[PDB]
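*Asks:* Have a look at the structure that comes next, please.
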Amino acid sequence: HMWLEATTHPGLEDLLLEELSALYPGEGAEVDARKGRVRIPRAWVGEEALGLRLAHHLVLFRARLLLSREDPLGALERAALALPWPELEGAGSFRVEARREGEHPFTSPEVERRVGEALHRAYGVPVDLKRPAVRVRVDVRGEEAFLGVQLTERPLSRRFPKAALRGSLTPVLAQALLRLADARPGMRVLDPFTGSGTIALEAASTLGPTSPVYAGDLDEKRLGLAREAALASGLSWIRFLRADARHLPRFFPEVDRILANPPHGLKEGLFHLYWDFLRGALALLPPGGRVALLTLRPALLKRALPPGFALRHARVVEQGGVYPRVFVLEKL
């Protein structure tokens, strides 16, 4: 019995589960709440899995077993040796990456050594710690263990690299704002703090050319990069504009959805940016228009909310080791 496991930011499991379920209908999906993991039982995984927009890494687990407390390292080594590893085919180097959750009398490096040396001996392929061609995964979680192979080399979230390195904001988080705001093809979308363009590009790539996409920032240099990135992926209909998010109506027309990732710092100055931005956002929506926004400062954000908005959803999401909130607001 085999399992595809997909990882995302903790807090986005329910959305990842929806994406997977549309790709692979059927029952038995498992979600690890607050851990960023979803698993689907699968007899086969092809290239279709690499089209996931909410996933960071994919692993195919070929075995799951109850770890025998008698000789747990021996049991893992025997489990690994009873599986097929055709990936070690043209690969010509590998490593084992082991992870543990719960208390165990062994460490992750012990698992890597015992499993890796058993595979090296059966397969002859050399271990390469820094640049492995294939990554074998062993995860021990409480009393169960999962063994298999990482399917992704680089994370799927490394799309749009010309817009990346800035900042902590991944295309996966951008896709989640899109979905939490219930944006659909044909809707007008604004990215009011666009930076090097990640949210705008994610939106354009997902919604296609029937959705007008507006994107603004004060930094002309970063707008130059965003335009370059849009062209490189065929997403040139995005309207990038030098624009102050404190005065959005000076620059943008009404839209249906606003996906907003305000800067972390410039606190009174921050409150004033939130104050002006949220009022501009309200003025650029119809009744029923929606904002999805990410913030490290939920109390301050809520203090700044104008009363024309209803707060419809809030959730916590892990990003770059810290925990911003996503709020969805609807204009009443």
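The chain as shown is numbered from 1 upward.
Determined by X-ray crystallography, 2.0 Å, according to the entry header.
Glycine is treated like the rest: Cβ placed from N, Cα and C.
According to Swiss-Prot, the feature domain 'THUMP' maps to 48-151. Annotation comment: Swiss-Prot describes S196, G197, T198, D244, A245, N261 as S-adenosyl-L-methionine binding site. Among the sequence features in Swiss-Prot, the mutagenesis site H264 to A (Swiss-Prot position 263) is noted as follows: 75% decrease in activity.
Help me picture these features in the structure, burial and contacts included.
*Replies:* DSSP gives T198 (S-adenosyl-L-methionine binding site) a helix state.
Mapped onto three states, the DSSP output places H264 (mutagenesis position) in coil.
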*Asks:* Determine the Cβ neighbour count for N261 (S-adenosyl-L-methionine binding site): the number of other Cβ atoms within 10 Å of its Cβ.
*Replies:* 24
*Asks:* What's the CA-CA gap between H264 (mutagenesis position) and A245 (S-adenosyl-L-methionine binding site) in angstrom, rounded?
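*Replies:* About 14 Å separate the Cα atoms of these two residues.
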*Asks:* Might you list, by sequence position, any residue in that chain lying six or more from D244 (S-adenosyl-L-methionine binding site) with a Cβ less than 8 Å away from its Cβ?
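*Replies:* Correct list: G216, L218, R250, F251.
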*Asks:* Let's check the environment of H264 (mutagenesis position): how many other CB atoms sit within 10 Å of its CB?
*Replies:* 13
*Asks:* Across the 4 unmodelled residues, what Cα distance in Å links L266 and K267?
*Replies:* 8
*Asks:* Return the count of C-beta atoms lying within 10 angstroms of the C-beta of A245 (S-adenosyl-L-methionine binding site), excluding that atom itself.
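*Replies:* Its Cβ has 23 other Cβ atoms within 10 Å.
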